[PDB]
Every structure is written in structure tokens, then in C-alpha cells.
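Some notes on the structure that comes next.
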Amino acid sequence: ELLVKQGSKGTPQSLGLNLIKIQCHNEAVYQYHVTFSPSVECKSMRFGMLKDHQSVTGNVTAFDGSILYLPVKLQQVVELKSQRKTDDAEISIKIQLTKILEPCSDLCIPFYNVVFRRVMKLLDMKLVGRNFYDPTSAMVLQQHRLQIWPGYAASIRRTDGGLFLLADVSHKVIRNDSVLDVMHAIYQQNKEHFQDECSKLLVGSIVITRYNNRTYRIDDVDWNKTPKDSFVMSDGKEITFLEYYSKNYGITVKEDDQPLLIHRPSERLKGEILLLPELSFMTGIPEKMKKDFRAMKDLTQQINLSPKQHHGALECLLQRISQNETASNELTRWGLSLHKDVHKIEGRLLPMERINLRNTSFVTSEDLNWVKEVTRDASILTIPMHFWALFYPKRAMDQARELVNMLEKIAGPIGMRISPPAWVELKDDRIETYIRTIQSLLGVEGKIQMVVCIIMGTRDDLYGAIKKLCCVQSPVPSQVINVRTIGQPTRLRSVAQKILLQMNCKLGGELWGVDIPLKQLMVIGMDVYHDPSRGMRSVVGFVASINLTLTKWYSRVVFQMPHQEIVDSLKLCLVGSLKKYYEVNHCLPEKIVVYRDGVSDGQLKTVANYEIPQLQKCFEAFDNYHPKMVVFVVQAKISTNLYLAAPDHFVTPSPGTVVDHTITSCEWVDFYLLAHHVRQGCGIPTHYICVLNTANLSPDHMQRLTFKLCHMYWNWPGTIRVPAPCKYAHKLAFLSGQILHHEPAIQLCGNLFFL
RNA sequence: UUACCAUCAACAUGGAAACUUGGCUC
RNA sequence: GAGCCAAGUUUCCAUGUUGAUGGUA
Ligand SMILES: [Mg+2]
């Protein structure tokens, strides 16, 4: 079905885009596999060899290193005898004619992209990582030996509107200090302690090589080897590093006394990739620059481009493309005529939602923030909390009394009935003293409602162990404060406000909600938390709405061992969720809405045709249970940018903007929603892909329901990017994966204990 | 770990095309 | 000859995560 979703609800917004329309007038593409037999690999020297033959291959070539594209229909299988122009050896190349590609094809998308990477190469922009950056517009920090290149993450894609060039104005941190120059500086710093200092600085530090443009993690540094030595290339051939770089890449290496960097490929090839530090350069903010206020503020104020500056950089790119004769010729020879200005459309702005409290219901302002409108009125349900204990190591004791004073001053308009705690001073600041004191306080007394601790500095092990005690071993709701958030009195008041709201959340109270027209709605939020350190011990959190007014969230956690499946884990989580829903609501829901987090574009069909059929196979375990299911793939980090056409320039878009045309994928029912208010930089929306819709949910109530679920998040009094169940599931899975490493207590799963 | 939002640095996973290798295989 | 599966390389991409900076509450 064709995607016609742009309805009348919401006001039209003239949105500029980071999209430039590309009109294609190609008539035939032919794809060949060049088969250089003595194995040249440079991606530019091979381009030079393919440009050496402009007669048989013509002057129009979309070459990329191993795949050639022609419009000329060259004969099947030919051979050529090119010259390497380096150290002398004739180069025997082949031609394959693998495929015939039609004009309007999605397999021409890599060919279009290769043409445009060549076009950016014709603007003298360097290729760093996977993007193109301009060193002419670079800004330099000489005090840190670093530069920022303003360039573009650009890619041609086929959306509903057709062929588009997505160009995001990215910035590349290019460190002028080489790795070899870093070893030179450290060797100047100390002599005997040079190698171990380079070991602790470099192992874990990740470098780039710009001659092939690849990033490698330094797993070790070998000081016993030097480029001069010899290694074996994949044709089983023994050659030195210098000869390999002067032949396969055409680079003469200045210094040959440099050591070697070993990158061990994880999740296994067993090949020690061996790296030269002359062509290896670090990427990232240096250690001395991290604590610099001026340098980081200049870097941040440059990279936090407003939509006016974003569109200005895109217009500069289009002006550079149009003014350069070679780039315009290269685009025109393929029939790819670029647009002079970026694409712009008319999106919709969704209406504001009445946030409801116990007695007051207020329409949200344009800021979409209710920070001060919720600490002046009462929450919907406020559980009174009297018996609790505050744990402090006598150094934040004044800060503890200040926090208690602010809490009892603010519990009035909040609605909490707050009693003074047990002021548990700790004889030591150790984790063992903390845990034994909490356990001894709860061992004798069973009427204690809460345990609130104060942590000296940033201690992740102490917070993790406190949460290990509090929602696994002894199910007591917990709260952890730092001394940096209650020290100064300037922000102490709002900190105490949100802390008391957190106390009300972790006890089963309800903070705020909106009116929802959909009845018996069964909201599911999931976030498959992947572990890159525990041997792929994936954690799937599961947050399920329970009451009809969409305010109680029953939580579940399932762990995935190696060689397991998400199927039975989601089976157990869903049957537990419907068991809780039946035991509370005394009914069964007619509509289950699932918000799956983190699915790539390739795994979308895998999610749609494999996992969700088993999700409806869970449904037969109950008595004639067949409701209507709606599954969402949520993609938060995207590269599409929305602008707002003010009558002078481009500004940040108003929060709550939907785009359901011209950007969406062809094979799915998609839209982009910018729900949150953003004041820094450009407002990235969040991609919302309908994997399945059995409820016949039109995109009017679909977008409105996702926007409404963006409001329900109770750890922030305003709109967040993802919906509230996605963020609840993400925090639950993060706490059960990196902090708990265990399933929680079932009773504490009745409340938002992870907030 | 009082939160949310931006952008940067990196890692990990997955898809499509082409090619190569090794098994089957009609 | 055609087809299936596994692994790898090169192109194009997509998604998540961890840090680090800022902002404001
Ligand atoms: Mg999530």
C-alpha cells in the first residue's frame, strides 16, 4: 500500500530537511567485478588504474575498489594490462559483468552512493571514518594539538519521496598529534618509564589509519618489531611493511624505528593486524583537554550548530557542488542532477496534552515542561511515608540535614507526609559498613519503608551493591544521593522536589497522566539490553501497563544465555504481564501495544515475520485470547534533522512534530516524531516503525498515542524522546544488567523501583 | 548514582550486492 | 549448468551501547 498518512490533526509546519532531492535520468547500469590478480588494494590507486583506460571503459566510471559500474554495456569478460606507476610491475586486471541494474532500482543505491563519494572526492574533502570532511574550513586548537573539520555524513537513500541525499553536518575531531609523535613527547617527558606509560595510555586507546581510513583498538604495543620487518599478505606472500606501503598504497614511510600496534579481533579472525604509528593517529578529546573549560566550551559551541548554521553548511555544500565543474560533470554524466537547495516539506504539529493530577488538570505550555507545575500541586496518588533511614558518613551530615529540611519544606505542596528519619551515621565509608548497617537496621525492624543513602563522590560499586541488597536480597525501596547534588543551595530546592517525586514513584504512587481514548490498552515496553562484557549475556527488560488509567507498570526481567532465544523469554514475560493484568484489572485487554527498542533496518523483517508470530503464539496459552496487537520498532539515534522556517532563517522545530511522508521507508508504515523540547542544536526526531498493526490503528491515533506515551515518563516532568515504557524498560534492563546481574524481587516489581 | 536534552569519541550487532573458499546438491 | 548453507573480504548502509562534555531544572 502507498503511504498516505499526513492527516489534518496538528498544524502544518514548514520543515526544512537535511535532504537534497536527486533526480535520476540513467537508462542502464552494468555492474562488473574487477579482479586485479596480484592484489592491488588502495581504493584510489585502483581508481587511477581504472581511469588509465578511458577508451574501452569510457569516461563514466563508478568505481569503488572492487566493483565497477558502466553505462556502456561492455562485453562479457575482458582483460587489461595496466601499470601500477609505483615500483615497477605490470598489473593484470579483469572484468566480470556480474549484473545488469535497471534505472529505478534499490540495488543502484550503493552505486549512487559510490558516485556521490566520488563527487565529494572532487570537492577535495577528505574521507574520515565513513563521512567526508573539509580541512579548509577546519578550526584548530594549537594548545591541545587538535582540529575540528566541519563536514557531512552524506548518503543517497530511496524514501517515499524518492532519491534523496541525507547530509548531516557532522564534525570530525582530527588530532594533529600522531601516535608516533605522542611517543616522542612521552619519551621527552620520561626516559625509563616510557614503555609502561605508553602501555597504560595506548592499550584501550583507539587509533585511526587515514591511508585506508580504518579504526583499530590497540590491544597491545609490540616494541620488538618495526616496519622494516616482514609479514605475509593473504596470497601467502612475504613482504616488508615499507614495500607494501610503497606498492599497495604508494606511501614512502619517513621513519622506520617506530614500534608496532597489535589489534586482536574480538568475538573469535585470529589475525594480529599490525599497525604503523606514523600513519596511525588518535581520535578523541585528549586527557588534558577534558578539564579545560575554554577549549571544551569552544568545541561545544562550534559543534552545537543551530538549524540556521546546519542549513548554511548544507547550502555551502550544494554551492560547492554546483560551482565545481568536475563534480557537476561527474553527477551529470550519470544523469544524476542534484537540487540547488535542500528539500523542505510540510509536517504536522500535534496538539498539547492536558496533564492531569489529583485535583488539577493543566494544558502543557509550548516548552512542554511541567517542572514547577507539579511541585505546586498534589500527585494523583501519594503514599504516606514515615519510617525510613538516612545513611550518611558524617561528612555530608550538614548536607543530609539540608536535604531533610528542603524535603519537609517541599512535602507540603507535593502532598507527601514526611517524618524525620533514622539519622544513621556510619562508622566507616566502606561498602561493607553501608551494607551491614542497612541489613542490621532492617534485620531488627520490619516497619521501615525506605533506605536512602548518601555516597561520597562517584562510587558505582557502592550504588550497585546497595541496589543488590535492596531489590534482590532484602526487598526495600532504595534511594541513592550524591554529595554533589545536595551540596550547593542554588539547585538544592528542585533536587529535593524531584527526589521526593522519586520517593513517591518508588512506593507505588502515581504522579501524572493524561486522558487516553483507547480502552483496555495493554502497553508493552521492551529494551533488549546487550552486554559486550559478560559473554553476550543479553538482558530483556519488560514493562507492562496494569491499570486502565495507564499508571501502574509491572516489570519483568529475562536473561539470555549464549545459544538461547528471545522467544520463550518473551513468552514468560508476556504471560506474567497478562497474569498481573488479570489479577488486578479482573479482565483481559483487547489491545496489546508493544514498543520494541533497538532494531536495525535489516532485522526489521526478522522481527516482523519471526518473533511476532511467536508473540501471537503466546496468546493461545490463555482461554480464547486473541486481541489486536501493535508492534513498534523504536529507533532513537538517527541522522535526519528537522528545521523550522522562521521568516528570517531556520530555527529549532517546535516540540511534537510528526513527519509521515517523504522521509519514511518504502516497505514499512513509518513516521518521525520530535516529541521533546530541545534547546541545544538541531532537533533530531525519533523513528517509529510499525512492524504490525492488527488493530487498524490509523496514523492519527497512532502518532497521538506515541506522543501521549512520551508524556508518561515520571523520572522527568516533561516530554522525553522515546515513549515512557521504552525508557522504563531501558532503565530496568540497565539496572538488572550492569547493577543487579540478577532478577529483582517480585513484590518490588509492582512498583517503579528502578527510577 | 537528582534528572532530561544536545553533540562528540569509540565499540558492538545486523542487512543488501559482488567476489572468493569449503561442503552438499539436482 | 542451476540452486542451498557456512565462513571471509570489499563496498554501501542501519541500529544499539558505553564514556565525555556542555546546556537547564
Ligand atoms: Mg530502550
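All residue numbers given for chain A refer to Swiss-Prot; the residues shown span 210-477, 485-971 in order.
According to its header, the structure was obtained by electron microscopy, 2.7 Å.
Keep in mind that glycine also has a Cβ here, set from the backbone N, Cα and C atoms.
Taken from Swiss-Prot, the feature active site applies to A:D743, A:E781, A:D813, A:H946, supported by similarity to another entry. As a published mutagenesis entry, A:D813 to A appears in Swiss-Prot alongside the note: In DAH mutant; leads to arrest in meiotic prophase due to a failure of transposon piRNA amplification, resulting in the marked reduction of piRNA-bound within PIWIL4.
Positions of the features from Swiss-Prot, shown on the structure.
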residue	record	Cβ neighbours (10 Å)
A:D743	active site	26
A:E781	active site	12
A:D813	mutagenesis position	23
A:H946	active site	22
Interval of 7 unresolved-in-model residues, reported as the Cα distance (Å) from A:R477 through to A:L485: 6
Spatially closest candidate among A:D743, A:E781, A:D813, the listed recorded positions, to A:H946 (active site) (Cα to Cα): A:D743
Three-class DSSP secondary structure - A:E781 (active site): coil
Local backbone state of A:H946 (active site), from DSSP in three classes: helix
Alpha-carbon spacing, A:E781 (active site) to A:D743 (active site), which is rounded to whole Å: 15
Rounded distance in angstrom between the Cα atoms of A:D813 (mutagenesis position) and A:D743 (active site): 5
